[PDB]
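Undergrad: Sending over a structure as structure tokens; questions will come in a sec.
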Amino acid sequence: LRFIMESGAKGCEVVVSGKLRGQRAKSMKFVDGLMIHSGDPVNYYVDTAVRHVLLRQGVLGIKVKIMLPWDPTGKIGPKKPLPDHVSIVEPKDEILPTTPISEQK
Amino acid sequence: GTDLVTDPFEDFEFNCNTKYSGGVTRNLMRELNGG
Amino acid sequence: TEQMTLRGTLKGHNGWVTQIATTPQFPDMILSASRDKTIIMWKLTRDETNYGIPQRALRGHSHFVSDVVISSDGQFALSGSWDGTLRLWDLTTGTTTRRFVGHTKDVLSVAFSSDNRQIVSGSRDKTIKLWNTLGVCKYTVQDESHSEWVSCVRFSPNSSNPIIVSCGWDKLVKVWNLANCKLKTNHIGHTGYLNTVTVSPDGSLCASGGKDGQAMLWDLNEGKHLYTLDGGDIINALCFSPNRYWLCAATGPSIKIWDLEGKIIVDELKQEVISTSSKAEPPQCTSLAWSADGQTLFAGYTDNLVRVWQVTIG
Amino acid sequence: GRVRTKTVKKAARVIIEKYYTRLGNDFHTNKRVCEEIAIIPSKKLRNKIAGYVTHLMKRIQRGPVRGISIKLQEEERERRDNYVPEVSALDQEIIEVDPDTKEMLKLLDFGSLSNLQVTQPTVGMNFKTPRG
Amino acid sequence: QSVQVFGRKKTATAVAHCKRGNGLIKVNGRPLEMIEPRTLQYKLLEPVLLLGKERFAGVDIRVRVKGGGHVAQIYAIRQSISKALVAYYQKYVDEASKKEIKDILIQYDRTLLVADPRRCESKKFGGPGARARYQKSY
RNA sequence: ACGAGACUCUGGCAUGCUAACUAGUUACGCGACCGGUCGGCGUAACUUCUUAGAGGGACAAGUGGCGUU
């Protein structure tokens, strides 16, 4: 999880399910950061993988989800931003005193 | 095959209410201050 | 300083005018902006009964147009919609002939050279070139380009040496002449956005205007600080005095003229429709102006009605 | 239900408090400006924001609204809060004073005051509301 | 150039080539009230009783009328004639007369310019159709 | 911070655009007489029916009423 987040991810989640010692099967889930679950943006913003680890007592499933950071160009993450995020361009700066006196060379 | 290992911490969190509550509590206490 | 009155009313229209323009070579037609995939003609009769006529629904534009402009001649009208396309309305076949969609970036408007030498378009990859009909790569702007989006370019409003001005909704307007074509300084501090502004036929004046109102003067030679006059809000229509150098705008239904000598109004009388409800907003209007001599005036409200005024100019 | 989600509300408030002068009362022009000066990744969301911006400017045209702090209203309020009358409201030529505060002022060594006029005390001790 | 949208509705279409010609009174090329299905045959007789015989001496509307469905093919001829009059009057004299006859025709009936948007909707899970569900036992 | 919403697909609308020898036009037309276009073939209209893409379009936007207005 720490490596995922220093790699730049917007959030991550690792769930480990199976025999965590004992007869019964436990499932732990460590989610750090932010991640969506619903809608279309999960297809291009959340990348997930499921693996099976064969131990001497049984099979342990590891499910890892990483929510990619928004990135225009470069293809490290997704191009289009989250559809609910509205970005505002800052209007041009205006710092003028009472009397317009400009600095010229 | 092999078997995954357990920290005393997760052992206590899993067996805090079980037959092994006393043992996991003792091992966790030994971890935290056992010098 | 004139005398005007709304001597009557007309009915029938769906597109309302945004920018006034014509060409002295072939002024036998007059255009008007529209949204319903159209650009609408007017006609001239100059009598008491007739003050405006609907002739044809010129359907065929891919969108609605930012500003209206004609070539030097009236044989090609160059309409630039708010996406980049170009449409040339021509009367040779009675309808549009050439439609250009070839700009990879969303151009705001278009222009025609007075001598048909340089073609200038507003590209949004911050690269602006200068085309020609002869096939010679004239010039391009490569480094220290605009930091925002260019909208349109203008030239000399009469028969004279064509001088380039690049005006944009991005509050950055630049003026150059083909003899020198040099830039002195680049500074910020603009307080409003300029719809359009024309240059003097002798290359000495280029007006300004902003919401703050500090409409400051430009000069062709340099960017020296001469004066900052007063003004109102963002301009959405502009007509210059054909005989002198004045300024005009309209902050809604009311009109406001500023004369660079007197700066005062003589007698402004207005007619507005009334209604019983007080919480009901009345219909609005945008602005007004004379076409070429000042004998008829046009306006329309947001209530889907059209009105026309008769003025006595003197 | 046409209740606007807080996304469009916040976006509209930021747009209008940053670009108050460009917007107006027309939905088409507000929509176009919202296209220009913001990145809205959906056309439906852009239209919703533009509609709520039009509604908010209709609200503002008849007075100030609490969530939006546009510059013209702030300047107006600052100019109004700096107002001072021609003469002070404490510049009373004659000040009505009861005998009790007159006695207090006499004990406070202010008995030479001439701006004060003594008013006769109330004849009854009725000042409490009846219980019930 | 050439401005031609003809008439269409629902599914059917009356391609209305508008030009100068004989322009006799015909529907599917056939007489006034003579159509074989015989159901909605009056809809065209109405306007031509107002203007006169001179007005249709030069309006040839050559129609390719294809499409099954009464409410489609009928109610598309009214749309087609409305557009024919609109285009003829707009191009020839002025849009004020087009304004007038379009006013009478369209304020006469709303449903020319507007078609029914209703269409068969998708079938879903665990049911014989869109909304119905299979019988649930206990 | 998740979920809801946004979002994706899907319909419903373009006398606007992009243009199609595979389905849809043709009067410098033959397969017709006592001035009404006639199906293996006849297809220099940038297309309306069809196909599908770039966009447009709807926002409680306008008006009236109720509501802390």
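Chain C is numbered as in Swiss-Prot; the shown residues are, in order, 2-315.
Header entry for method reads electron microscopy, 2.8 Å.
Positions of Cβ are set from backbone N, Cα and C atoms, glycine also.
Among the mutagenesis entries in Swiss-Prot is C:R57 to A, noted as: Decreased binding to PTK2/FAK1; when associated with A-60. Here Swiss-Prot notes a mutagenesis experiment, C:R60 to A, with the remark: Decreased binding to PTK2/FAK1; when associated with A-57. As a published mutagenesis entry, C:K130 to A appears in Swiss-Prot alongside the note: Decreased binding to PTK2/FAK1; when associated with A-127. Under its mutagenesis entries, Swiss-Prot includes C:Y140 to F with the note: No effect on binding to SRC. For the mutagenesis of C:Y194 to F, Swiss-Prot gives this note: No effect on binding to SRC. The structure shown keeps the original residue. Quoted from Swiss-Prot, the note on mutagenesis experiment C:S278 to E is: Enhanced translation of mRNAs containing poly-A leaders. Looking at Swiss-Prot, you'll find the mutagenesis C:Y302 to F noted as follows: No effect on binding to SRC. Abolishes phosphorylation by SRC; when associated with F-228 and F-246.
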Undergrad: Using DSSP, would you call C:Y194 (mutagenesis position) helix, strand or coil?
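TA: Coil, per DSSP.
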Undergrad: By CA distance, which of the mutagenesis positions (C:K130, C:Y140, C:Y194, C:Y302) lies nearest to C:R60 (mutagenesis position)?
TA: C:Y302
Undergrad: On a C-alpha basis, identify the one among C:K130, C:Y140, C:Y194 that is nearest to C:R57 (mutagenesis position); the candidates are the mutagenesis positions.
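TA: So, spelling it out, the nearest of the mutagenesis positions is C:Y194.
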Undergrad: Which one is it, among the mutagenesis positions C:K130, C:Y140, C:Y194, C:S278, that lies nearest to C:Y302 (mutagenesis position) by Cα separation?
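TA: Nearest candidate: C:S278.
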Undergrad: Which of the mutagenesis positions C:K130, C:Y140, C:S278 has its Cα closest in space to the Cα of C:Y194 (mutagenesis position)?
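TA: Closest by Cα: C:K130.
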Undergrad: Would you count the other CB atoms within 10 A of the CB of C:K130 (mutagenesis position), including those on all shown protein chains?
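TA: Step by step: centre on the Cβ of C:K130 (mutagenesis position), count other Cβ atoms within 10 Å, giving 15.
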Undergrad: Measure the Cβ-based neighbour count of C:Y194 (mutagenesis position), defined as the other Cβ atoms within 10 Å of its Cβ.
TA: 20
Undergrad: Between C:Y140 (mutagenesis position) and C:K130 (mutagenesis position), what C-alpha distance do you get in Å?
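TA: Cα of C:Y140 (mutagenesis position) to Cα of C:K130 (mutagenesis position) measures 6 Å after rounding.
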Undergrad: Taking just the CA atoms, what is the gap between C:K130 (mutagenesis position) and C:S278 (mutagenesis position) in Å?
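TA: With distance taken Cα to Cα, C:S278 (mutagenesis position) is 56 Å from C:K130 (mutagenesis position).
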Undergrad: Suppose we call a site close when its Cβ is under 8 Å from a Cβ of chain E; which of the mutagenesis positions C:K130, C:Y140, C:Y194, C:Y302 are close?
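TA: Out of C:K130, C:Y140, C:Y194, C:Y302, none lie under 8 Å of chain E.
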Undergrad: Three-state secondary structure of C:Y140 (mutagenesis position) from DSSP?
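TA: In the DSSP reduction, C:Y140 (mutagenesis position) maps to strand.
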Undergrad: Determine the Cβ neighbour count for C:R60 (mutagenesis position): the number of other Cβ atoms within 10 Å of its Cβ.
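TA: Step by step: centre on the Cβ of C:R60 (mutagenesis position), count other Cβ atoms within 10 Å, giving 13.
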